Amino acid sequence: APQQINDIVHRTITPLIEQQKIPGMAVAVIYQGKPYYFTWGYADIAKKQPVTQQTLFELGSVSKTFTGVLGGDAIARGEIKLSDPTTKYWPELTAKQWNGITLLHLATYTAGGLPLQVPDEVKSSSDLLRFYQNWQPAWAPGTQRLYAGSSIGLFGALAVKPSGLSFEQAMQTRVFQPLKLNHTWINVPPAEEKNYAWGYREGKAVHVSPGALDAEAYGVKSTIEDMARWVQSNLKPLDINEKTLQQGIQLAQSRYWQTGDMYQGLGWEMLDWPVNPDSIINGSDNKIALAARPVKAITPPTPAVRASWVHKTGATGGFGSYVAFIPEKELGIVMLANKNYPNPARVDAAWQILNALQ
């Protein structure tokens, strides 16, 4: 790595790992379009297996960036429109609160207070229809953003229906394969098991458990190299030959709603560059990130913006991840860890690193 990258990474990440007691960690910095990699510590503490550039991490909610891009690709294919009512794709959803709720609203957390999590007791397709039928809204559609896996999760599941493919098959064939993400999985295969890091939650090694809408909201696992490649793909979509996927990447970075200084995309979230650092750092704390806030209905949505800080935090029980990039500066970062540590610490570290490399 260029010495200016070594120096800031090392000065930033070393105290981060120490303060947060992270067992293992991988970082990629994208600098002038090329990736540079760093690893620390252990994928498997018990087996003393180090973190490598082939180690698989659970992305948690950074998976929602994949769902938003897959969704954009479906829009670009003419399969769906975000203005379509939810009921076009799920006719059984007959209860009257579903009148007015569109694919846009599911995708962008604005349906009117769908919850953060689908309950553990919802397992089957039949359970899921009951869940959404018996749900009653806190607010009217397209008025408040409440961050919610049960919202974007459903968008993902509905969005694939006109393709005639399962969510996983569509993601494989339409996003992972064309982008040459050959070590990114919704279900880790046997050839890869030995590279799947353990997550650590209060000292116990954990992997994420199956749940309803898991693939759609928090299901992806990936390596630092594939994630750097994902950031490259999202920084410079024009390099992508598949026209619908290029366009879908753009649509996911389109600004659909504004809330304070932040914009909601499809999965991705955005702020204007230059950022107010204190704002992205304190905005990432769950007190704010998980709270309901008004959306400036933006009509029509504002197109993607080169001068943007684009990012997404993610966690599972034993992992914490973060991705951010700045298309204007050809700069990016991925941070993957096998402990879930507080969002503001992630964003503070990422800001410390990327501001120094412009």
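Per Swiss-Prot, chain A residues shown: 20-377, in order.
Heads up, header says this was done by X-ray crystallography, 1.8 Å.
In case you wondered, yes, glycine gets a Cβ from its N, Cα and C as well.
Going by Swiss-Prot, these are the annotated features:
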type     : residues                 : note
ACT_SITE : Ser80                    : active site, acyl-ester intermediate
MUTAGEN  : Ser80 to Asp, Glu or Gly : Loss of activity
MUTAGEN  : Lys83 to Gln or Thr      : Lowers activity more than 1000-fold and increases protein stability
MUTAGEN  : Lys83 to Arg             : Lowers activity more than 2000-fold
MUTAGEN  : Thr86 to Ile             : Increases activity about 200-fold with respect to cefotaxime. Reduces activity about 8-fold with respect to cephalothin. Reduces thermodynamic stability
MUTAGEN  : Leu135 to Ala            : Reduces binding affinity of inhibitor compound 3 about 4-fold
MUTAGEN  : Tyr166 to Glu            : Lowers activity more than 1000-fold
MUTAGEN  : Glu235 to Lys            : Increases activity about 150-fold with respect to cefotaxime. Reduces activity about 5-fold with respect to cephalothin. Reduces thermodynamic stability
MUTAGEN  : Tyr237 to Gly            : Increases activity about 180-fold with respect to cefotaxime. Reduces activity about 100-fold with respect to cephalothin. Reduces thermodynamic stability
MUTAGEN  : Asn305 to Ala            : Reduces binding affinity of inhibitor compound 1 about 17-fold
MUTAGEN  : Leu309 to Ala            : Reduces binding affinity of inhibitor compound 3 about 30-fold
MUTAGEN  : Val314 to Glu            : Increases activity about 100-fold with respect to cefotaxime. Reduces activity about 5-fold with respect to cephalothin. Reduces thermodynamic stability
MUTAGEN  : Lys331 to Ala            : Lowers activity more than 1000-fold
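Feature annotations (Swiss-Prot) mapped to structure.
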residue	record	DSSP (3 states)
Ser80	mutagenesis position	helix
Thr86	mutagenesis position	helix
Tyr166	mutagenesis position	coil
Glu235	mutagenesis position	helix
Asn305	mutagenesis position	helix
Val314	mutagenesis position	coil
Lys331	mutagenesis position	strand
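Ranked by CA distance from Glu235 (mutagenesis position), the mutagenesis positions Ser80, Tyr166, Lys331 have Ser80 at the top as the closest. Comparing Cα positions, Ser80 (mutagenesis position) lies closest to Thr86 out of the mutagenesis positions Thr86, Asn305, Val314. For the mutagenesis positions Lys83, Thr86, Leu135, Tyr237, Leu309, a Cα-Cα cutoff of 10 angstroms around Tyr166 (mutagenesis position) retains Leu135, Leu309. Put simply, of the mutagenesis positions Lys83, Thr86, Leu135, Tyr237, the one whose Cα is nearest the Cα of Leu309 (mutagenesis position) is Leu135.
For the mutagenesis positions shown (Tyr166, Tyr237), fewest C-beta neighbours within 10 angstroms: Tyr166.
Annotation for the mutagenesis positions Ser80, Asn305: lowest Cβ count within 10 Å of the residue's own Cβ, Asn305.
The sparsest Cβ neighbourhood within 10 Å, among the listed mutagenesis positions (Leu135, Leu309, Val314), is found at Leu309. Remark: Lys83 (mutagenesis position) has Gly168, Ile171, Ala236, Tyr237, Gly286, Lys331, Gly333 as non-local neighbours, by Cβ distance under 8 Å and separation of at least 6 in sequence. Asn305 (mutagenesis position) and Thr86 (mutagenesis position) are 22 Å apart (CA-CA, integer value).
The two recorded residues, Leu135 (mutagenesis position) and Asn305 (mutagenesis position), show a Cα separation of 12 Å.
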